[PDB]
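Trainee: Could you have a look at this structure, given as structure tokens, before my questions?
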Amino acid sequence: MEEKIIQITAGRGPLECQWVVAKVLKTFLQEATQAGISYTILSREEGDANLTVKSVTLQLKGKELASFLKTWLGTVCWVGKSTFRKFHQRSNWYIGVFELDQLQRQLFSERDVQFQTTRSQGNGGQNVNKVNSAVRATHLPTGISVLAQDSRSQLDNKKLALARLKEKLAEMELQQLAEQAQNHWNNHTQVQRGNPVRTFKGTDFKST
Amino acid sequence: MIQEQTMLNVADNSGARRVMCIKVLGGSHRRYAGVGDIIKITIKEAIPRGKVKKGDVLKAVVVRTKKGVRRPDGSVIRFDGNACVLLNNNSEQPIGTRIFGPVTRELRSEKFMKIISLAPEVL
Amino acid sequence: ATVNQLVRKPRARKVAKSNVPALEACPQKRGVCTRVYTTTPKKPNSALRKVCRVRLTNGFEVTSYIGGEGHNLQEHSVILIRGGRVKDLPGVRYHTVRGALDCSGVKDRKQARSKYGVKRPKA
RNA sequence: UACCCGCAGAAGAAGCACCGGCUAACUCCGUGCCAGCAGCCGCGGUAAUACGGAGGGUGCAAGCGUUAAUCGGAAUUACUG
RNA sequence: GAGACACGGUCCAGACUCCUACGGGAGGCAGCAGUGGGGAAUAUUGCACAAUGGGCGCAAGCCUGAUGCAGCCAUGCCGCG
Ligand SMILES: [Mg+2]
Ligand SMILES: [Mg+2]
Ligand SMILES: [Mg+2]
Ligand SMILES: [Mg+2]
Ligand SMILES: [Mg+2]
Ligand SMILES: [Mg+2]
Ligand SMILES: [Mg+2]
Ligand SMILES: [Mg+2]
Ligand SMILES: [Mg+2]
Ligand SMILES: [Mg+2]
Ligand SMILES: [Mg+2]
Ligand SMILES: [Mg+2]
Ligand SMILES: [Mg+2]
Ligand SMILES: [Mg+2]
Ligand SMILES: [Mg+2]
Ligand SMILES: [Mg+2]
Ligand SMILES: [Mg+2]
Ligand SMILES: [Mg+2]
Ligand SMILES: [Mg+2]
Ligand SMILES: [Mg+2]
Ligand SMILES: [Mg+2]
Ligand SMILES: [Mg+2]
Ligand SMILES: [Mg+2]
Ligand SMILES: [Mg+2]
């Protein structure tokens, strides 16, 4: 059972390209359900007019996926006159299909946390020069450390350090999705207008 | 008598001119390294186009010392400076292809026969 | 314009440079096929155009154009460039010779074969 | 040995480029702003002499296109001007 | 010696390539061929000094690998196919 994430995008094209994207997405879903694979919709950001979608993301779950995909991956071309401008001459409209990447999202283990007890660096008083309530939770793979000394109860300091480590790793887990969406974005301008793997002619929408 | 921070000259053509010793190998709390001992060095200044570049950490073998080497008959051979030959950090074989200056027969062994053969004169 | 002015400073000749400077006094300058792609022409034309990136021996870099129909070139390869400029492919000053240190001829061309490097189709 | 004298047979040797205009020379079949691009102006988005093949013409040929490269046309460093 | 401070003459220093018992020694194709390399690209480790005349000698003789020249190549050009 393989997992594939694919993106269908209009590139940097007009409303005709958006309409072609919608039609190709519908045909792709119909063919996938015929082939027996399941799916879910992730993003369906709309275009600018009615029945015009800009880009869509698909989650593919099934078996023998690398054979179903290799007849779709690439550039899909629709040969037909523009329906929004009745006298435009351009006849070929190209849309792109790409294969995306996913991370290894794992729940936070607590067994990866190391605790150090040391002296709270104040100015300071002679009791805080003793107190080893400064708790340092260090995450051994990532090396990220956070210190908690808010309370003079060391159990609460340990709990606060663990909670802060949770929070701060939940900002290293959150700057990876943005970093990979910066990579998803490039696919929009990476569409190449030529060498079509599939061709649909007219409104009859015959495959070729 | 070669310690850490000791500055040695270079007796081959690997490209380096001055090195500085950063470790004496082969024991705990070792103080000194004599003729025939391996040391860990760093390159301090070199020629513009050579096999090694400044700041690299690498191995070496001691060849010439001012302190000298004793012989069974009680004699001693001194020199006017400290020199070493650069070796590979992994295989411990000389990097260059030519040896300058004399050497001694404390290097006569299965490990430094290439150095002995390349040396122009052996004391 | 007067004779006194022209003897105090004579007529200055106009200096002209070439539009294929990377050839460096040579009809060809050797380079490696670093990376191969297709680009799209600007107004008013529209197609896909086949090119290749090339690295010069002196440390520079150029871009070449693949003519004919069908090209079998990949990266990690070394070609040459003959000359000739394509405008609406902004930044392309050279044409690949059909068979220059990596390339082959146009498949099943039948006339004007000398320019596209097709060997003689002989009955 | 240059060269001089006999043998056989068209044999053992005809190919190459461009082609809308500049510039001598454009019809068709395939395709459809795709495949194809030059020296410039510019062709191809269903009717193409500008693309490919066929074909055709024209002109050359032990050579054509590209530079390294020059001069000219350029009176576009102009004393002649 | 007349002659530069010197191609194949001398001495010293230097880098590179070789022979050695380790003490020490030898060498310079930008002469004709040739090899490796570089290139986008250019010939065969051929012969007769028979001639030239440099050269050296009275000369024979010979360096001669410049010369006479070869073999090869569409390289520039010329005339041939
Ligand atoms: Mg109307
Ligand atoms: Mg105070
Ligand atoms: Mg206290
Ligand atoms: Mg042509
Ligand atoms: Mg024309
Ligand atoms: Mg004409
Ligand atoms: Mg064309
Ligand atoms: Mg049209
Ligand atoms: Mg047509
Ligand atoms: Mg001729
Ligand atoms: Mg001129
Ligand atoms: Mg003039
Ligand atoms: Mg004399
Ligand atoms: Mg002289
Ligand atoms: Mg001399
Ligand atoms: Mg000598
Ligand atoms: Mg010589
Ligand atoms: Mg020789
Ligand atoms: Mg030579
Ligand atoms: Mg060579
Ligand atoms: Mg070569
Ligand atoms: Mg040969
Ligand atoms: Mg002679
Ligand atoms: Mg010729």
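We count from 1, first residue shown onward.
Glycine residues also receive a Cβ, built from the backbone N, Cα and C atoms like all the rest.
Swiss-Prot feature annotations, pasted as is:
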- B:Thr97 to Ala: Reduced RsfS binding (MUTAGEN)
- B:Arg98 to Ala: Reduced RsfS binding (MUTAGEN)
- B:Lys114 to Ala: Reduced RsfS binding (MUTAGEN)
- B:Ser117 to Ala: No change in RsfS binding (MUTAGEN)
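For each feature listed, report its degree of burial, its nearest neighbours and the pertinent distances within the displayed model.
Mentor: Residues near B:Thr97 (mutagenesis position) in space but far in sequence (CB under 8 A, at least 6 apart, same chain), listed by position: B:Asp12, B:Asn13, B:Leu118. For the recorded site, B:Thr97 (mutagenesis position), the DSSP three-state label reads coil.
Sequence-distant neighbours of B:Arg98 (mutagenesis position) (same chain, six or more apart, CB under 8 Å from its CB) are B:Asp12, B:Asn13, B:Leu118, listed in sequence order.
The number of other CB atoms found within 10 A of the CB of B:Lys114 (mutagenesis position), across every protein chain shown, is 14.
Packing around B:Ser117 (mutagenesis position) is summarised by its Cβ count: 9 other Cβ atoms lie within 10 angstroms of its Cβ, all protein chains included.
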Trainee: Could you check what DSSP calls B:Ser117 (mutagenesis position) once collapsed to helix, strand or coil?
Mentor: helix
